[PDB]
Each structure stands twice: as C-alpha cells, then as structure tokens.
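Student: Before I ask anything, let me first share the structure, which is written out below as structure tokens.
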Amino acid sequence: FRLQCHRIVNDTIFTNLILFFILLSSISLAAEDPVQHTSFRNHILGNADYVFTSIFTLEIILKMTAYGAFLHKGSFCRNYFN
C-alpha cells in the first residue's frame, strides 16, 4: 500500500513537474496584458490562463502527501507548499 510514494518519487515526476512549472510561469505571467479592457481575445486568454492555473493547482495538490504526516516538521524548504 506504500508503493504510491515510490510511484510519486519515480516515473520521472520531477522532470514533468519542472516542465509544468516553467510553462505556467512563462505563460500565466509574461502574457498578462496589464493595461486592457475586458476585450474578446484578451478575455478568452485570461479565462484560459485561469483554467490552466486551476488545473495546475489541482495537479500539485494531488501530487502531494509523499511522506505523509512527516514533512510538516522536517521542512527546511518544503514550507513553500504553504
């Protein structure tokens, strides 16, 4: 029943997580269009960015709980999850 942690650490999860983080940082931030009205193309771009951010948050939270209830105390830098 503990093979889930092994699957989380294995299966190149780190590489795809890095790729997803880089792509979300590049898309949801650089392509922001600060000074604009609601618009149509900008509106649908913002909606797509919101949906992508939501699904990325969902994937991050579902990829959590690797060690279980032990990373809360021994967290040198895992506290970023907060």
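Residue numbering in chain A adheres to Swiss-Prot, whereby the residues present occupy positions 889-931, 952-990 in order.
Recorded method is electron microscopy, 3.1 Å.
Including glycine, each Cβ sits where the backbone N, Cα and C put it.
Sharing the record's features from Swiss-Prot:
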MUTAGEN   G954 to F  Affects voltage-dependent inhibition by dihydropyridines; when associated with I-958
MUTAGEN   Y958 to I  Affects voltage-dependent inhibition by dihydropyridines; when associated with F-954
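Map these features onto the structure and tell me what's around them.
Tutor: A sphere of 10 angstroms centred on the C-beta of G954 (mutagenesis position) encloses 17 other C-beta atoms.
Under the DSSP three-state reduction, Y958 (mutagenesis position) is assigned to helix.
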Student: Among all protein chains shown, how many Cβ atoms are found within 10 Å of the Cβ of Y958 (mutagenesis position), not counting that one?
Tutor: 11
